[PDB]
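Q: Sending over a structure as structure tokens; questions will come in a sec.
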Amino acid sequence: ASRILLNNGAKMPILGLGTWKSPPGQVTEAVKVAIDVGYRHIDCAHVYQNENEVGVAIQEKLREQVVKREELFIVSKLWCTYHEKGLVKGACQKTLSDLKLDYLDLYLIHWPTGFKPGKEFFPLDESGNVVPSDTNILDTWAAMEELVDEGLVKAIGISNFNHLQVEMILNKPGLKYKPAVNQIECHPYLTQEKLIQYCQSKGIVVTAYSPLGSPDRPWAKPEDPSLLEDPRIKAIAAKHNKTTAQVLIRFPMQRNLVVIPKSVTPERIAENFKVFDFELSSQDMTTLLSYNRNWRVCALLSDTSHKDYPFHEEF
Ligand SMILES: NC(=O)c1ccc[n+]([C@@H]2O[C@H](COP(=O)([O-])OP(=O)(O)OC[C@H]3O[C@@H](n4cnc5c(N)ncnc54)[C@H](OP(=O)(O)O)[C@@H]3O)[C@@H](O)[C@H]2O)c1
Ligand SMILES: O=C(O)Cn1ccc(=O)n(Cc2nc3cc(Cl)ccc3s2)c1=O
């Protein structure tokens, strides 16, 4: 299928467009091209500082009668500096206003960690440590629940939560909505078998981010492993007469995951969509999973001491 069923009864397209690091100057066109070749899910975030430009793309294609809103699946994320209960609605309404939407299909707690509230997205002390806020996961969740109850969002979830932090919400006394989705880093070098096992066994859909290894991540090192340049994957792709990326995208799809590859390059936006016309074999799958090195690209070492930092646990 092209969409997966969420616990709120809605269907989420398994392929969406990533927008982290998509420059404002270029993401409007990115989103317009994506919608034209068939993407219906867009992954956004206030912290990406481009939601206005996404918004412009979406409104235009609506008005062009290319798509209707009910066909779109728009995701955004509550940033760490807005975890306080009194800050959540405003944060959501800023995103809705930027995107020019009257609701979000899915809204996620971006990271489990709260940061000191203020203008700066990554507030630092004088020694380079990120300054936390005195917020906890459960209170933030209750604020997320309100947004559903108020019709601002159809569904809520989490992102970058380890299985203990997921359990905390699941077991929350007086829980109103279970998380629909957990959006985590996932690719052949970080295959997340245990967390995916956990999440799926709980009826929680897993979305795979940085499926191509985020080669444009601002802290990349030349010596870092590169999925897109991996000769082993290239060979699997050539066998299927597909590109390396196409394979890297088809891989999470065959694990019953949602996947959200990012591009602002029109030809790669279309390339990345052409993944519904082939299947990776059982061996292929097995082979890609064996490349796991539990290697992640998205972490924040300056925040490792946070009580809620997620990657100290095994999964
Ligand atoms: N929840 C979170 O904490 C979190 C964290 C990280 C990412 N995510 C989400 O996941 C999305 C995807 O992850 P990502 O942006 O980190 O990286 P990604 O999708 O793994 O890779 C994006 C990089 O790959 C390039 N690229 C795209 N298609 C290509 C192709 N067919 N061939 C060769 N290169 C290609 C892009 O180049 P161009 O764009 O220049 O073409 C860009 O430099 C993000 O944009 C964001 O929406 C969520
Ligand atoms: O947030 C995004 O979607 C993209 N993104 C942007 C900047 C960046 O440094 N990172 C790494 C982070 N790691 C943590 C780790 C934790 Cl515990 C909290 C926040 C972050 S941010 C990043 O993933």
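Numbering, chain A: per Swiss-Prot, residues 2-316 in sequence.
According to its header, this structure was worked out by X-ray crystallography, 1.7 Å.
Positions of Cβ are set from backbone N, Cα and C atoms, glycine also.
Relevant sequence annotations retrieved from Swiss-Prot are reproduced here:
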- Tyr49: active site, proton donor (ACT_SITE)
- 10-19, 211-273: NADP(+) binding site (BINDING)
- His111: substrate binding site (BINDING)
- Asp44 to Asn: Reduced glyceraldehyde oxidoreductase activity (MUTAGEN)
- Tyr49 to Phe: Complete loss of glyceraldehyde oxidoreductase activity (MUTAGEN)
- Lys78 to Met: Reduced glyceraldehyde oxidoreductase activity (MUTAGEN)
- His111 to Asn: Reduced glyceraldehyde oxidoreductase activity (MUTAGEN)
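Locate each feature and note its surroundings.
A: Packing around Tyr49 (mutagenesis position) is summarised by its Cβ count: 20 other Cβ atoms lie within 10 angstroms of its Cβ, all protein chains included. Secondary structure at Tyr49 (mutagenesis position), taken from DSSP and collapsed to helix, strand or coil, is helix.
In the three-state DSSP assignment, the secondary structure recorded for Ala221 (NADP(+) binding site) is coil. Shown in sequence order, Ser215, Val298 are the residues of the chain, 6+ apart in sequence, with a C-beta less than 8 angstroms from the C-beta of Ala221 (NADP(+) binding site).
Take the CB of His111 (mutagenesis position) and look out to 10 A: across all protein chains shown you find 20 other CB atoms. Secondary structure at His111 (mutagenesis position), taken from DSSP and collapsed to helix, strand or coil, is coil.
Residues within less than 8 Å, Cβ to Cβ, of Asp44 (mutagenesis position) and separated from it by at least 6 positions along the same chain comprise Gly17, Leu18, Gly19, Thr20, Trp21, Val76, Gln184, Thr208, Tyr210, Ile261.
Following the DSSP three-state reduction, the secondary structure of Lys78 (mutagenesis position) is strand. Here the Cβ of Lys78 (mutagenesis position) has 25 other Cβ atoms within 10 Å, regardless of which shown protein chain they belong to.
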Q: To the nearest whole angstrom, what is the C-alpha distance linking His241 (NADP(+) binding site) and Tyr49 (mutagenesis position)?
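A: Rounded to a whole number, the Cα-Cα distance is 35 Å.
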Q: Which whole-number value in Å describes the distance between the Cα atoms of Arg251 (NADP(+) binding site) and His111 (mutagenesis position)?
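A: Taking the Cα atoms only, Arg251 (NADP(+) binding site) lies 25 Å from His111 (mutagenesis position).
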Q: Between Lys78 (mutagenesis position) and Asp231 (NADP(+) binding site), what C-alpha distance do you get in Å?
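A: With the alpha carbons as reference points, the distance is 31 Å.
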Q: Round to a whole number and give the Cα-to-Cα distance in Å for the pair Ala271 (NADP(+) binding site) and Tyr49 (mutagenesis position).
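A: Cα-Cα, rounded: 22 Å.
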